[PDB]
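*Asks:* Here you go, one structure.
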Amino acid sequence: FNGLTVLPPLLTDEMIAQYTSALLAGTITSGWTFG
Amino acid sequence: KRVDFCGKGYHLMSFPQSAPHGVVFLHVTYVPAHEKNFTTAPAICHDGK
Ligand SMILES: *[C@@H]1O[C@H](CO)[C@@H](O[C@@H]2O[C@H](CO)[C@@H](O)[C@H](O)[C@H]2NC(C)=O)[C@H](O)[C@H]1NC(C)=O
């Protein structure tokens, strides 16, 4: 390291997985009306 | 007909308006509400058919 840095992403992987799971549950159960 | 392309929900129509260096769209959308629960069945049997 000689002056270069890396910042962490705002959204962790866990919330991304949560969003994917919510989308998948919504599309299985309610079809498309929830959109 | 493409979902969510313009306006959140089912789309009806839109209105354009000018802006100093851009455009503004007003989308008119239809949103169902007041849902009630019921019991369904896929097919009806009558006279063996
Ligand atoms: C459909 O009928 C069921 C059965 O009464 C209703 O289910 C309720 O759902 C809420 C939210 O999940 C629960 O908190 C209640 O305990 C459920 N009642 C039960 C299991 O008796 C439901 O409200 C009706 N309507 C819809 C649109 O699902």
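For chain A, we keep the numbers from Swiss-Prot: what you see runs 855-889, in order.
The way this entry was determined, per its header, is electron microscopy, 3.2 Å.
Backbone N, Cα and C atoms are what each Cβ position is placed from, and that goes for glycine too.
Listed in Swiss-Prot as a natural variant, A:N856 to K is described as follows: In strain: Omicron/BA.1. Looking at Swiss-Prot, the entry for natural variant A:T859 to N says: In strain: Lambda/C.37. A natural variant is reported in Swiss-Prot for this position, A:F888 to L, and the note states: In strain: Eta/B.1.525.
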*Asks:* From the Cα of A:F888 (variant position) across to the Cα of A:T859 (variant position), what is the distance in angstrom?
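*Replies:* Cα-Cα distance, A:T859 (variant position) to A:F888 (variant position): 42 Å.
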*Asks:* Any same-chain residues 6+ apart from A:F888 (variant position) with CB under 8 Å of its CB? Would you list them in sequence order, or say none?
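*Replies:* When sequence neighbours closer than 6 are ignored, A:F888 (variant position) has A:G880, A:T881 within Cβ distance under 8 Å.
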